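Engineer: One structure, as structure tokens, below. Some questions next.
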Amino acid sequence: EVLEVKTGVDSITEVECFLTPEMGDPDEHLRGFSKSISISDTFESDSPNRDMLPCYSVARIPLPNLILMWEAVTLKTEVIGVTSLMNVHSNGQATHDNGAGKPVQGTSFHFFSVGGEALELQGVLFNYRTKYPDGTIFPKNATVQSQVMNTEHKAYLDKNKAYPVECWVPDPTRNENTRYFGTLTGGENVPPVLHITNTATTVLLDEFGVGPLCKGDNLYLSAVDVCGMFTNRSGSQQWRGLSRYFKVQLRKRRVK
Amino acid sequence: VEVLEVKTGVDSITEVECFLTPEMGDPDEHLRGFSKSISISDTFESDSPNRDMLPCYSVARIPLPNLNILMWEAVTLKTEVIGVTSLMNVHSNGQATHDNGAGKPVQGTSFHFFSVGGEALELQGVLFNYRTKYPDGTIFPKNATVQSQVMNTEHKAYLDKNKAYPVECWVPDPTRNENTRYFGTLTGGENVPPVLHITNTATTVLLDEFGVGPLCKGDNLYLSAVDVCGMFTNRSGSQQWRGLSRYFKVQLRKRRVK
Amino acid sequence: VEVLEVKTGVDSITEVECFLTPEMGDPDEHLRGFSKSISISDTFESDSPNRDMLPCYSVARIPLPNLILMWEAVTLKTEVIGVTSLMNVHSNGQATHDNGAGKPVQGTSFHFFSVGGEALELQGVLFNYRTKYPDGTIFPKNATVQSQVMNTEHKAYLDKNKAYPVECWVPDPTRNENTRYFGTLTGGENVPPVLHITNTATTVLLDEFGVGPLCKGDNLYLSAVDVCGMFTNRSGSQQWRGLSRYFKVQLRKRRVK
Amino acid sequence: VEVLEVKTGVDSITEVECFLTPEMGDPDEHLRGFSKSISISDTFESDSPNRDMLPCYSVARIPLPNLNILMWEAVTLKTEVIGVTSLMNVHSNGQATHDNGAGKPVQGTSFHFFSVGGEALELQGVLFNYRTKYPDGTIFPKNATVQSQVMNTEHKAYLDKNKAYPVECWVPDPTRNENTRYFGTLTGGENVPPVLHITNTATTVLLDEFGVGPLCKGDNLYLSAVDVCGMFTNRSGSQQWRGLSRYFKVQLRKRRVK
Amino acid sequence: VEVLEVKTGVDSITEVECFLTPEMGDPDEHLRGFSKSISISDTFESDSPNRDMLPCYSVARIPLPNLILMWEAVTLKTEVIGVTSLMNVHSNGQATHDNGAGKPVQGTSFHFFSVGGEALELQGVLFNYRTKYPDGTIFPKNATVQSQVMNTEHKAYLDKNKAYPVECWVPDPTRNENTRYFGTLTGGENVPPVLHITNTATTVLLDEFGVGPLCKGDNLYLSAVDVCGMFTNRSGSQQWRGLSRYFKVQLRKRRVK
Ligand SMILES: CC(=O)N[C@H]1[C@H]([C@H](O)[C@H](O)CO)O[C@@](O[C@H](CO)[C@@H](O)[C@@H]2O[C@@](O)(C(=O)O)C[C@H](O)[C@H]2NC(C)=O)(C(=O)O)C[C@@H]1O
Ligand SMILES: CC(=O)N[C@H]1[C@H]([C@H](O)[C@H](O)CO)O[C@@](O[C@H](CO)[C@@H](O)[C@@H]2O[C@@](O)(C(=O)O)C[C@H](O)[C@H]2NC(C)=O)(C(=O)O)C[C@@H]1O
Ligand SMILES: CC(=O)N[C@H]1[C@H]([C@H](O)[C@H](O)CO)O[C@@](O)(C(=O)O)C[C@@H]1O
Ligand SMILES: [K+]
Ligand SMILES: [K+]
């Protein structure tokens, strides 16, 4: 039972933060990058290293202690550091003789969610025989059906640096208390197109005028911003991610 | 059928929620969601695709709570492609984009399609090449002539079976389908990027201009889909179609008819 | 003419539903919907395309129930029929790369449709005024170099099928008061077809005064071109490929003076 | 001026319909609508384009019915590029896309621009390379300096002559042009596809935020255009700009002013 | 500060019109609007771009009529000036193919503008934290590996021209309450510039409460980046090319307490 919104000065609050990307971080200098990508010699021997796998980012944000629940009403969000991708001089692969370095480009996934509980995930595997590495949380008891839909693969995005992007998507059969948005753009030559502005707001209310309700006074923010790949001089390629800004406005809602 | 009032009350609404798996060909026990690698005939008349090389339309007939004249009326749809991020696996015996590079991602010709109706989707056959010999186990335009390459009105069918109706020879029949709402996009070209959006905040309203949605004959709801995302290229250069499942959530209400 | 009131009642509306087949050239008895392989002239002066290499505008004149009252075209639903046929990448096509699938239809496309109460009015514009157009086509006559940009002599009516080459003629924007036309040229050898289908989309044909095309002599004119791109066979030769277009038009009776 | 009421009555309105032809260079008696083949200087400093290699802005000054204080106010515009299908001629001395293939279509850098005003379009000069030597017979930014490569406010002109103002060194002056409405898109890149839409159902309203359109000084309407569609590549690989004409229909009404 | 009513009367509005020139590096006396040609470091760790190879943010502080009342920015018209200059494909560029025209400016672009009542607030993000940024630039200091994703130490104001490298800094979304900013990064070596011009488009600068940027000390801050892409020289060497941006801002007097 969702009842009335509380009003008055005390009745609203705001959460602001940045979620850093988790692209694999293969050494102490490579925060925001994955390990260079290697290709298995056969389909059945696919065995990616942990540091080669971008993962979902998640933050649980504590809210002012309050039945009243905080209701998330609006979101401003954008990718932070878009202009860093203009560094075309840091030992990249020249576009042609005497040219500048190739910029970050290729397959991207840009995703964010705001919810009153952890994002609920459904597993789908490109190749069910992929051996996922220690330190990741991946679909278990994979079968050939996992390549299209195996309803056994349910999870909560409840840990950082853990749930690989390629194994998991938001579960559309759940997530009633979350609003999620994502775009996959695939292809090795896809250009990043990244917009920034402090004038754009997304409303998180459903068709009944109710936003995510924050259980235990916690707000869940999740993101992925794989921008593409950086190509080194040698031709090796690494995923590159960037952080995402969130500003969420919340109001006190009475519930029964 | 005269369409009369909508029934109200707690009893008057129901939801259907499900996923339709893709039917891309499934050439062996490890390759669910993929087709056989594509081979090319040497002439038009020798085009003889194997069944497991042909993506087919997916269909589900969903029984609804029995009525009875009341009919369930489909009012809204939420839908999306499930597993979009799986296409980020660029390390599983793909063809390197260049020396030392990552594997080429799934890309190229795609068809994304879905429909919700109160009866089977009605199909019209159109053939790229009327001399194509379609394989046993598929249902395809019969008595094809050269006119079948542009329009032959003999080729009518119902999407009434799974793993049967090849995508490439059938489309929704625009002269029929009064009791279905359908939506599709073909994006052709060997290098087209998949652009796949997901969100739980988007709803499609299924009502026509008179405020009437599909009416479920015999208390059955028909959901149909194709989500050929593109082709996967193996190390050898061979290419296979790759498809993904589609989620449907449909809200229905009871409607009286006479 | 003064346009007056719309008639009402059961008898006052009618509907036209049909398809227009493409006219791409049809170079032999197996290649309906395709053109002849494209050949290139050595010079502008030697450009001499054969008839079966030239896509043409499609047109249908549809008689309406006999009726001063005129039928007024109010709405249109339209789509390209057979879009999924372009997924046949296994039929004598040039491979994308070694061991790869066949190339799909792609490259230059023209998608066009019109609904009018009389024939579509055409204006001729020539890429190359020295092109010798073939017998059996209807093309701009007395062409001069000015025909490459605008020669007002080249006026015609789209009044015959398999006759008016697409590359020679466009809708005349200076006329066509009694037609609604819509078209997009997307040029380039690698452009991807993007073809949408749905039975939920309607185009309203009324102008800014609330008046649709009025059907002179109780004839409705439908015109289309749907050159989807080119098919490349294993030799590398390329042919235009077209598809049919569905039309459903709702009409109502209108009094005029 | 003080803008007062609009006149009404049958003869309070008039229409202008015409077309503007492109001025691409016209290098010989057979090549109207094309430029000369494009060549490239050996140094930045030696850039010296031929007149016939430089597309120019098109302009027409259209006399309106004599009024006298009343002025014609331009209210709406319909406009269209004329001859878009001509670009389907891929069989006329073109460079084949690959062995045995069709000719390459017109593609690459385009500039599509149109304006409607009650006086000549006001131009600001900006030079890619301030040391470019512009040819006799063109009107170009004079006394160019390195600052002309980004902004030199000395370079002001009126679009008041045809075959004169090269496209590449002039743009509409956004600091002026209060009595004109202008619209343009530059799409740059050697493989850019032309995307040209035609319809007689699209109208642009020319009224500003105060409900006032361009007011035609001396009963003259000014129409300006550029429609460089891309480049045509011939068999040798050499490239020429190709332009097309633009149709304009403008509706005007009588406005009292003081 | 409490925001109260807008003042009316003829005296109550003003307008600012200006252009901001690009700061791409200007490697010599002939190359205003271009950067130095781009060179690539031999190792990732040794990235060390020269100052004249780094485009920077442009900023102008514009004094307003001296006035508690404050000038409130309400609307903006803006566009890139000189878009057609990119049609110069004949000035010692690299031919796209044998006998072809020169490659146009293309590839990675950043188009950005802001209007505020105080300096734009910046947050630093580094592609490579071991990049040695050159003397004469203002760049994130005490860089660590966290600087490659988010190091909140890297805060700055866009308070100087020719100083803040584009690749190091973005608008700080956690600040800028009194600024409206808009930007698009389009990355990739072959992306085509798509540049629209028109004098008919207005951006409204009011927030959801109907309040625009309020100009502290009667100064308006305008900021811009218009890196259009790269020019490729005949040798293959590449230089960033930028263009100026026009701003017209309408302001009104607002009483505050
Ligand atoms: C951004 C960056 O750090 N780029 C460098 C990359 C990068 O650190 C790794 O690829 C991340 O996984 O490393 C480059 O050098 C590597 C390792 O130092 C290569 O020379 C590879 O070294 C190996 O030892 C290895 O397995 O990592 C052997 C392998 O054969 C080498 N690979 C190649 C393609 O030569 C790199 O080029 O990948 C340097 C780059 O600046
Ligand atoms: C628009 C323009 O001015 N283009 C010229 C460029 C340009 O001035 C610089 O690249 C700006 O940084 O210079 C070109 O010639 C240069 C020198 O003027 C080259 O020959 C390079 O000269 C060097 O002395 C240098 O380091 O700058 C040595 C270097 O090896 C040379 N680089 C190459 C690739 O040959 C140029 O091509 O870059 C001429 C161009 O018109
Ligand atoms: C995803 C997958 O299984 N790929 C494998 C394919 C397919 O099994 C068949 O082509 C299906 O027809 O077969 C290969 O021999 C090949 O063609 O190079 C090896 C490749 O690793
Ligand atoms: K007319
Ligand atoms: K001005």
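Since chain B takes its numbers from Swiss-Prot, the residues it shows come out as 25-92, 100-289.
Header entry for method reads X-ray crystallography, 1.8 Å.
Cβ coordinates are placed from backbone N, Cα and C, and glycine is handled just like the others.
Pulled these from Swiss-Prot:
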VARIANT   B:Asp66 to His  In strain: Isolate MAD11-BR
VARIANT   B:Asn74 to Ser  In strain: Isolate NY-1B, Isolate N1 and Isolate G3
VARIANT   B:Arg75 to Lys  In strain: Isolate YI, Isolate TKY-2A, Isolate MAD8-BR, Isolate HER1-BR, Isolate NY-1B, Isolate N1, Isolate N4, Isolate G3, Isolate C1, Isolate CY, Isolate MY, Isolate AIC-1A and Isolate Tokyo-1
VARIANT   B:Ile113 to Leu  In strain: Isolate YI, Isolate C1, Isolate AIC-1A and Isolate Tokyo-1
VARIANT   B:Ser117 to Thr  In strain: Isolate YI, Isolate TKY-2A, Isolate MAD8-BR, Isolate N4, Isolate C1, Isolate CY, Isolate MY, Isolate AIC-1A and Isolate Tokyo-1
VARIANT   B:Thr128 to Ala  In strain: Isolate MAD8-BR, Isolate NY-1B, Isolate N1, Isolate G3 and Isolate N4
VARIANT   B:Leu158 to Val  In strain: Isolate YI, Isolate TKY-2A, Isolate MAD8-BR, Isolate NY-1B, Isolate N1, Isolate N4, Isolate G3, Isolate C1, Isolate CY, Isolate MY, Isolate AIC-1A and Isolate Tokyo-1
VARIANT   B:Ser267 to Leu  In strain: Isolate HER1-BR
VARIANT   B:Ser269 to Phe  In strain: Isolate MAD8-BR
VARIANT   B:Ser269 to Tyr  In strain: Isolate TKY-2A
VARIANT   B:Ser269 to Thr  In strain: Isolate YI
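For the listed features, I'd like the structural context: burial, neighbours, distances.
Structural biologist: Sequence-distant neighbours of B:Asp66 (variant position) (same chain, six or more apart, CB under 8 Å from its CB) are absent.
Taken residue by residue with DSSP, B:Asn74 (variant position) is part of neither helix nor strand, so it is coil.
Around B:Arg75 (variant position), the same-chain residues at least 6 positions away in sequence with a Cβ under 8 Å from its Cβ are B:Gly49, B:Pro166, B:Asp167, B:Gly168, B:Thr169.
Contacts of B:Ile113 (variant position) defined by a Cβ separation under 8 A and a same-chain sequence distance of 6+ are given as B:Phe43, B:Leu275, B:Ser276, B:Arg277, B:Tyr278, in order along the sequence.
For B:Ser117 (variant position), the same-chain residues that are 6 or more apart in sequence and have a Cβ closer than 8 Å to its Cβ are B:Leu275.
B:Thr128 (variant position) falls outside any helix or strand according to DSSP and counts as coil.
Residue density at B:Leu158 (variant position): 27 other Cβ atoms are found within 10 A of its Cβ, drawing on all protein chains shown.
Within 10 Å of the Cβ of B:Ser267 (variant position) there are 12 other Cβ atoms, across all protein chains.
DSSP gives B:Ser269 (variant position) a coil state; it is part of no helix or strand. With a cut-off of 8 Å between CB atoms and residues at least 6 apart in sequence, the same chain places B:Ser61, B:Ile62 near B:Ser269 (variant position), listed in sequence order.
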Engineer: A 10 Å Cβ contact count, applied to the variant positions B:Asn74, B:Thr128: which residue has the minimum?
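Structural biologist: It is B:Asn74 that, of the variant positions B:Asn74, B:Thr128, has the fewest other Cβ atoms within 10 Å.
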Engineer: Which variant positions (B:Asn74, B:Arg75, B:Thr128, B:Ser267, B:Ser269) come close to chain D, taking a Cβ gap under 8 Å as close?
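Structural biologist: Cβ contacts with D: none found.
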Engineer: If you compare CA-to-CA distances from B:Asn74 (variant position) to each of the variant positions B:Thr128, B:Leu158, B:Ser267, which comes out shortest?
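Structural biologist: Minimum Cα distance from B:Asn74 (variant position) across B:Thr128, B:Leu158, B:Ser267 lands on B:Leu158.
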Engineer: C-alpha of B:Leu158 (variant position) to C-alpha of B:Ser267 (variant position): distance in Å?
Structural biologist: 30
Engineer: Go through the variant positions B:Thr128, B:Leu158, B:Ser269 for me and flag any whose C-beta is under 8 angstroms from a C-beta on chain C.
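Structural biologist: Filtering B:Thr128, B:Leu158, B:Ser269 for a Cβ under 8 Å from chain C leaves B:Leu158, B:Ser269.
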Engineer: Filter the variant positions B:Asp66, B:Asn74, B:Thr128, B:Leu158, B:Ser267, B:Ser269: retain a residue only if its CB is under 8 A from a CB of chain A. Output in sequence order; output 'none' if empty.
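Structural biologist: Near chain A, the qualifying variant positions are B:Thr128.
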Engineer: Work out the three-state DSSP category of B:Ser117 (variant position).
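Structural biologist: The three-state answer is helix.
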Engineer: Across the 7-residue unmodelled segment, how far is the Cα of B:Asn92 from the Cα of B:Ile100, in Å?
Structural biologist: 6
Engineer: Rounded to the nearest angstrom, how far is the Cα of B:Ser267 (variant position) from the Cα of B:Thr128 (variant position)?
Structural biologist: 13
Engineer: Out of the variant positions I have (B:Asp66, B:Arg75, B:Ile113, B:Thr128, B:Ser267), which ones have their Cβ sitting under 6 Å from ligand 3?
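Structural biologist: Checked variant positions vs ligand 3; flagged B:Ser267.
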